[PDB]
Amino acid sequence: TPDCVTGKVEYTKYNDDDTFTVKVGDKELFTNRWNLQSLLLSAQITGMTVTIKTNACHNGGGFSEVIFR
Amino acid sequence: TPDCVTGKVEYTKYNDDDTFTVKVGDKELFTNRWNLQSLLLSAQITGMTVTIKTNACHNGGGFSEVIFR
Amino acid sequence: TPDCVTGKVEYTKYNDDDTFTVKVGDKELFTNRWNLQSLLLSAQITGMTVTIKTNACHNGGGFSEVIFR
Amino acid sequence: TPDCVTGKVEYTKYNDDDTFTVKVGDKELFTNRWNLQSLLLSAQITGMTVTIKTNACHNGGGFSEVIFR
Amino acid sequence: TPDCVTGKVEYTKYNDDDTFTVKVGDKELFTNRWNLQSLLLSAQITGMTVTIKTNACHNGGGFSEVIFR
Ligand SMILES: CCOC(=O)NCCCNC(=O)OCCO[C@H]1[C@H](O[C@H]2[C@H](O)[C@@H](O)[C@H](O)O[C@@H]2CO)O[C@H](CO)[C@H](O[C@H]2O[C@H](CO)[C@H](O)[C@H](O)[C@H]2O)[C@@H]1O
Ligand SMILES: *O[C@H]1[C@H](O[C@H]2[C@H](O)[C@@H](O)[C@H](O)O[C@@H]2CO)O[C@H](CO)[C@H](O[C@H]2O[C@H](CO)[C@H](O)[C@H](O)[C@H]2O)[C@@H]1O
Ligand SMILES: *O[C@H]1[C@H](O[C@H]2[C@H](O)[C@@H](O)[C@H](O)O[C@@H]2CO)O[C@H](CO)[C@H](O[C@H]2O[C@H](CO)[C@H](O)[C@H](O)[C@H]2O)[C@@H]1O
Ligand SMILES: OC[C@H]1O[C@H](O[C@@H]2[C@H](O)[C@@H](O)[C@H](O[C@H]3[C@H](O)[C@@H](O)[C@H](O)O[C@@H]3CO)O[C@@H]2CO)[C@H](O)[C@@H](O)[C@H]1O
Ligand SMILES: OC[C@H]1O[C@H](O[C@@H]2[C@H](O)[C@@H](O)[C@H](O[C@H]3[C@H](O)[C@@H](O)[C@H](O)O[C@@H]3CO)O[C@@H]2CO)[C@H](O)[C@@H](O)[C@H]1O
Ligand SMILES: OC[C@H]1O[C@H](O[C@@H]2[C@H](O)[C@@H](O)[C@H](O[C@H]3[C@H](O)[C@@H](O)[C@H](O)O[C@@H]3CO)O[C@@H]2CO)[C@H](O)[C@@H](O)[C@H]1O
């Protein structure tokens, strides 16, 4: 899957359908994987740099692949 | 959903029906989403500023949407 | 439910039946709610002040309601 | 159950059958309770002193009772 | 099982099939154990030294055994 954005996690949002939105770079993206919820929040809290991989590389787009650096 | 309150998390409470109550701004609110329990506690512990979105914007009211900043 | 004890968590104990015991104030109490295990450990580790609410307010008594301050 | 060892968690090990091994005092012990995995890793990380209770107080022996101090 | 690599966790990656990849030493490896996801991310965040034990000791190989030092 292609790289989409890389950056620190500007903010996260828990959504009304139990998905989890994230803002990284200039993109707001979401993931239906519940596993990623607390990893992403930890990244946000500790100031990790993450890379998100997705073909739906647009605001509102979905993702499931993330790299924690 | 409309913004309801924004602030740091004043306190949380685990309830007898496994719901989780949170005090943010001047509102005490609850969420039946189990997934939010540890996110909300981490936010509380680290001093994050959260925004809760809900149409039931009164003490005792329910929520599922939260933004972690 | 009435207040039972208020204090920092002196120590916790994982029990052989997968319940979790906590010492707060002068009381040892337990909870069969798995969700509370890591919340109570976190409170212990970070020195949070908790309040436990239970009508079984004696050593060995059960609880499910906790306030995290 | 009798006390078996007391000390800081020298190391943990995740095992091929999803059990979790821990080195405390002079004993290596394991637990088949999944709930304890992240508690024991948090105790290791923050330098908590634990006591493990078990009748199988020998290397390789099993446990489910832990006290977090 | 034989030792494979030892080191700090250079990066992790959540994969599209809910497995978790990890870079330690000169090897990129994955595990299908969901339990290990947040343990390995904690090790990464806190700068723990891990050892991975696997007979598939090449890039892209699988593991389930980790030692946290
Ligand atoms: C005032 C003293 O009494 C109480 O405070 N009682 C609290 C308990 C009863 N709670 C309750 O009924 O919650 C459900 C109704 O509340 C949810 C609210 O529903 C809206 C509905 O969607 C609207 O279209 C309609 O006009 O009215 C009601 C209320 O204004 O919606 C909000 C979000 O917009 C909450 O739902 C969210 O939280 C709960 C709990 O976490 C639940 O998951 C929902 O799935 C989630 O959306 C209110 O609870
Ligand atoms: O031999 C067991 C196996 O033991 C594991 C152990 O859990 C770890 O400490 C170690 O590192 O790896 C050893 C070697 O395998 O555990 C599995 C299940 O988790 C099997 O255990 C069951 O088998 C027995 C037959 O009844 C007995 O009841 C065990 O106590 C069961 O749990 C395997 O046989
Ligand atoms: O392919 C497996 C690997 O299989 C071994 C098998 O263990 C040997 O007895 C055989 O002779 O050699 C094959 C090939 O290496 O087992 C390794 C660890 O020894 C990996 O297996 C683990 O990883 C998997 C995905 O993480 C899954 O968790 C397995 O259950 C683990 O055993 C490798 O993938
Ligand atoms: O028996 C349960 C409960 O019933 C009554 O309260 C009702 C709702 O439960 C309560 O949420 C609601 O609160 C109102 C405030 O009073 C109102 O001023 C504010 O604008 O919003 C909320 C919700 O719309 O009130 C109703 C009844 O009007 C009972 O009154 C209460 O004691 C409690 O027993
Ligand atoms: O976590 C793994 C395992 O831990 C606990 O069991 C311990 C040993 O695994 C087990 O073999 C041991 O059996 C005891 C009996 O209780 C006792 O009656 C008998 O006489 O002696 C044996 C061997 O010494 O018990 C210990 C701790 O008491 C846990 O209870 C168990 O379910 C399992 O998780
Ligand atoms: O410490 C908490 C808990 O962990 C251990 O059980 C594990 C999971 O927590 C549990 O939900 C899971 O149960 C399996 C059943 O064994 C199986 O019959 C069914 O088909 O699938 C479920 C859902 O996965 O199993 C694991 C352990 O294999 C621990 O043994 C348990 O008693 C308790 O302490």
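Residues 21-89, in that order, are what chain B shows, numbered as in Swiss-Prot.
Cβ coordinates are placed from backbone N, Cα and C, and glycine is handled just like the others.
Quoted from Swiss-Prot for the published mutagenesis B:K33 to A: No effect on binding to receptor. Among the mutagenesis experiments that Swiss-Prot reports, B:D37 to E is described with the note: Decrease in binding affinity for Gb3, and in binding capacity. Reduced cytotoxicity. Record note (Swiss-Prot) on the mutagenesis of B:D37 to A: No effect on binding to receptor. Under its mutagenesis entries, Swiss-Prot includes B:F50 to A with the note: 4-fold decrease in binding affinity for Gb3; 10-fold reduction in binding capacity; great decrease in cell cytotoxicity. Here the residue is the original one, but Swiss-Prot notes a mutagenesis experiment at this spot, B:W54 to A: Decrease in binding capacity; no effect on binding affinity; moderate effect on cytotoxicity. Under its mutagenesis entries, Swiss-Prot includes B:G82 to T with the note: Decrease in binding affinity for Gb3, and in binding capacity. Reduced cytotoxicity. Experimental mutagenesis is annotated in Swiss-Prot for B:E85 to A, with the remark: No effect on binding to receptor.
Feature annotations (Swiss-Prot) mapped to structure.
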residue: B:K33; record: mutagenesis position; DSSP class: strand
residue: B:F50; record: mutagenesis position; DSSP class: strand
residue: B:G82; record: mutagenesis position; DSSP class: strand
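Local packing around the Cβ, expressed as the count of other Cβ atoms within 10 angstroms, is greatest for B:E85 among the mutagenesis positions B:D37, B:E85. For B:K33 (mutagenesis position), the nearest neighbour among the mutagenesis positions B:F50, B:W54, B:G82, B:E85, judged by Cα separation, is B:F50. Put simply, B:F50 is the one of the mutagenesis positions B:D37, B:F50, B:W54 whose Cα lies nearest to the Cα of B:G82 (mutagenesis position). Between B:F50 (mutagenesis position) and B:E85 (mutagenesis position), the C-alpha separation comes to 11 Å.
Using a Cβ-Cβ cut-off of under 8 Å to chain A, the mutagenesis positions B:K33, B:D37, B:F50, B:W54, B:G82, B:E85 reduce to B:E85. Under 8 angstroms separates the C-beta of B:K33, B:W54 from a C-beta of chain C, among the mutagenesis positions B:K33, B:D37, B:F50, B:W54, B:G82, B:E85.
The highest number of surrounding Cβ atoms within 10 Å, among the mutagenesis positions B:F50, B:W54, is found at B:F50.
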